[PDB]
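Have a look at the structure below, then the notes.
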Amino acid sequence: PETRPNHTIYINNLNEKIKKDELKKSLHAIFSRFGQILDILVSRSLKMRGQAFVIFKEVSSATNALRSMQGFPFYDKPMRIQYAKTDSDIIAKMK
RNA sequence: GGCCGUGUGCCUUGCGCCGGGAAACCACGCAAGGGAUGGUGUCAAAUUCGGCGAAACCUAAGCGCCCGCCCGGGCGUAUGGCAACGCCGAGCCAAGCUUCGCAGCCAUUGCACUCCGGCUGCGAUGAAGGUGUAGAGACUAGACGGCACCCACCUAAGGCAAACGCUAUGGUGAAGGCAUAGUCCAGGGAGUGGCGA
RNA sequence: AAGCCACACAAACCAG
RNA sequence: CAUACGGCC
Ligand SMILES: [K+]
Ligand SMILES: [Mg+2]
Ligand SMILES: [Mg+2]
Ligand SMILES: [Mg+2]
Ligand SMILES: [Mg+2]
Ligand SMILES: [Mg+2]
Ligand SMILES: [Mg+2]
Ligand SMILES: [Mg+2]
Ligand SMILES: [Mg+2]
Ligand SMILES: [Mg+2]
Ligand SMILES: [Mg+2]
Ligand SMILES: [Mg+2]
Ligand SMILES: [Mg+2]
Ligand SMILES: [Mg+2]
């Protein structure tokens, strides 16, 4: 379902075969139509595989991303999005 | 093939010893013997270039002594040389391991911000051990070699235990592979030709 | 000298 | 005990 608003969004249920360095650019171009993107974290580890965190400059870029991109097929797989349960280390150094 | 001897590598015993180790025991220095040194699989590849050392042993230019002197000689000696062998820089290497890529399958629906699941497959780099290092050398093979286990003996740090204590990822079960076993091919056996003293 | 290098070469044997 | 060296068979 949904959680409570955040600067960063939690993306899961991805295709686990797409490589780290390739996927970043496939995310930096597709989501930049909501606003500016700060950083995209992707790990291929057993725990973090098929998961991605996308950090925007403002909430407006992330809130619309939750609605406009909910269910979008990405490499023949549905894209599930939730709000982040924590604030990113990239964000914590400013506030 | 045997018997005596010298050297060097070896192990055992009985000595020394601010080294490492928790102990076993390893390493170090020497001296006297040859009684002893467990097992099964696996790996067979690279085998290039270039420097550093050696004992006995063989020989005697130079130099020393001597045959009173020269002419010959004689005696000592390595600094010359053979060579068991001890090793250094660079390049390459099989399987087993450290770490990385890509592919393949099995898992995994997982909230991270430091990196990270397991296999089998090539390719890659790490640390061993090789190789260079045979009588110039060519080639087969397993071993005394690299590797995983297996067994006997010793110790027990850590882990286990209330506890006498249990337990090996720690020791001990030699060195030989500067060619070991083989089959070749140098070499001597057995010729002249230089160089050398 | 001991030994080294080049060419030539018959055996069993010795042969790292 | 192994390698190599000096003798001897
Ligand atoms: K000690
Ligand atoms: Mg014996
Ligand atoms: Mg070959
Ligand atoms: Mg003289
Ligand atoms: Mg004279
Ligand atoms: Mg003499
Ligand atoms: Mg000498
Ligand atoms: Mg050499
Ligand atoms: Mg060789
Ligand atoms: Mg060898
Ligand atoms: Mg041989
Ligand atoms: Mg001859
Ligand atoms: Mg030899
Ligand atoms: Mg030998």
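Per Swiss-Prot, chain A residues shown: 4-98, in order.
Using N, Cα and C of the backbone, Cβ positions are placed for all residues, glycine too.
In the structure as shown, the Cβ atom of A:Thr11 (mutagenesis position) sits within 10 Å of 22 other Cβ atoms. For the recorded site, A:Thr11 (mutagenesis position), the DSSP three-state label reads strand. Among the mutagenesis experiments that Swiss-Prot reports, A:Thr11 to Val is described with the note: Abolishes RNA binding.
For A:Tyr13 (mutagenesis position), the same-chain residues 6+ apart in sequence whose C-beta sits under 8 angstroms from its C-beta are A:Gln54, A:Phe56, A:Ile84, A:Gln85, A:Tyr86, A:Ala87, A:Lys88. Here the residue is the original one, while Swiss-Prot reports the published mutagenesis A:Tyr13 to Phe with the comment Substantially reduces RNA binding.
Here the residue is the original one, but Swiss-Prot notes a mutagenesis experiment at this spot, A:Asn15 to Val: Abolishes RNA binding. The Cβ of A:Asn15 (mutagenesis position) has 11 other Cβ atoms within 10 Å, all protein chains considered.
Swiss-Prot lists A:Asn16 to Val among its mutagenesis entries, and the accompanying note reads: Substantially reduces RNA binding. In this structure, A:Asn16 (mutagenesis position) belongs to neither helix nor strand by DSSP; it is coil.
A:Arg52 (mutagenesis position) falls within neither a helix nor a strand when secondary structure is assigned with DSSP, and so counts as coil. According to Swiss-Prot, the experimentally introduced change A:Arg52 to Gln is described as follows: Abolishes RNA binding.
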Could you tell me the C-alpha distance between A:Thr11 (mutagenesis position) and A:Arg52 (mutagenesis position) in angstrom, no decimals? 18
CB contacts for A:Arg52 (mutagenesis position) [other CB atoms within 10 A, all chains]: 12
Can you tell me how far the Cα of A:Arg52 (mutagenesis position) sits from the Cα of A:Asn16 (mutagenesis position), in Å? 9
